[PDB]
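Worksheet: one structure, shown below.
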Amino acid sequence: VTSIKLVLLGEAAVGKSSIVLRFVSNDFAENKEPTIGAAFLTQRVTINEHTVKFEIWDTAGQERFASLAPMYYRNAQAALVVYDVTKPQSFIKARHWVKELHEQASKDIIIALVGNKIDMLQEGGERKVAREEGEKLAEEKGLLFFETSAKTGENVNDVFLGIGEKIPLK
Ligand SMILES: Nc1nc2c(ncn2[C@@H]2O[C@H](COP(=O)(O)OP(=O)(O)NP(=O)(O)O)[C@@H](O)[C@H]2O)c(=O)[nH]1
Ligand SMILES: Nc1nc2c(ncn2[C@@H]2O[C@H](COP(=O)(O)OP(=O)(O)O)[C@@H](O)[C@H]2O)c(=O)[nH]1
Ligand SMILES: [Mg+2]
Ligand code: NI
């Protein structure tokens, strides 16, 4: 068993808590309420005979909680920087989160850039962050890159496995 300290960061309402609920409980709530400060969750994944245990701090993305974020990313081994593919503002905030982690988090943190809510693009939804622009930011800044839907589950497990496949196991 190998534990991995992970933090989620990103603008309010991009779906951080929904990504974690999908990963931990395989559930989705259209009425998920804003997180208060942060929430802790765990989930285990199997890689061959290894158990990889994620210790997850799901931070609140509202500015009223912004000064709590450093305590949760301070000793994180992995971060998910989440934006909403239908909200270009949230991608500007993702860019700022990547620079803050490069300045202030551990020098050996692994970062995944995650564009969420892609299910919305198959209904009444506008893609306002091209996948290629997410990929470009990830390539330039040395991040993993995924697009996800917490609502359908699409690629959510792939995000967490992609991180666990890059950290040495016990
Ligand atoms: N269609 C769709 N809705 C989603 C998706 N992920 C989250 N949502 C919805 O978006 C809203 C905000 O989700 P939530 O997980 O609370 O986001 P958050 O980033 O944790 N907000 P906070 O930072 O304030 O805690 C909710 O209504 C939720 O159901 C997704 O992939 N698709
Ligand atoms: N990322 C990662 N993959 C691992 C690790 N240990 C095993 N694996 C995966 O498990 C596959 C098979 O593992 P191996 O130890 O060769 O076990 P075997 O195939 O059962 O005899 C490896 O090829 C990897 O894909 C590990 O520490 N990290
Ligand atoms: Mg939340
Ligand atoms: Ni092994």
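Chain A residue numbers are taken from Swiss-Prot; in order, the displayed residues are 5-174.
The way this entry was determined, per its header, is X-ray crystallography, 1.5 Å.
Every residue gets a Cβ built from N, Cα and C, even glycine.
Around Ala17 (GTP binding site), the same-chain residues at least 6 positions away in sequence with a Cβ under 8 Å from its Cβ are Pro38, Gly65, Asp88. Swiss-Prot lists 14-21, 62-66, 120-123 with the feature GTP binding site.
Other C-beta atoms found within 10 angstroms of the C-beta of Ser21 (mutagenesis position) number 22, with every protein chain shown included. Annotation of the mutagenesis experiment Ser21 to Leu or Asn in Swiss-Prot: Locks VPS21 in its GDP-bound form by abolishing binding to GTP.
As a published mutagenesis entry, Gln66 to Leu appears in Swiss-Prot alongside the note: Abolishes GTP hydrolysis. In the three-state DSSP scheme, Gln66 (mutagenesis position) falls into the coil class.
In the structure as shown, the Cβ atom of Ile122 (GTP binding site) sits within 10 Å of 22 other Cβ atoms. Comparing the recorded positions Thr63, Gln66 on other C-beta atoms within 10 angstroms of each C-beta gives the minimum for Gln66. Sequence-distant contacts (6 or more apart, same chain, Cβ under 8 Å) of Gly14 (GTP binding site) comprise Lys20, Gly65, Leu84, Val85, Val86, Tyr87, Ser94, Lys97, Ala98, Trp101, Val118. For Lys20 (GTP binding site), the number of other Cβ atoms no farther than 10 Å from its own Cβ, over all displayed protein chains, is 29. Counting only the Cα atoms, the space from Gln66 (mutagenesis position) to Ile122 (GTP binding site) is about 22 angstrom.
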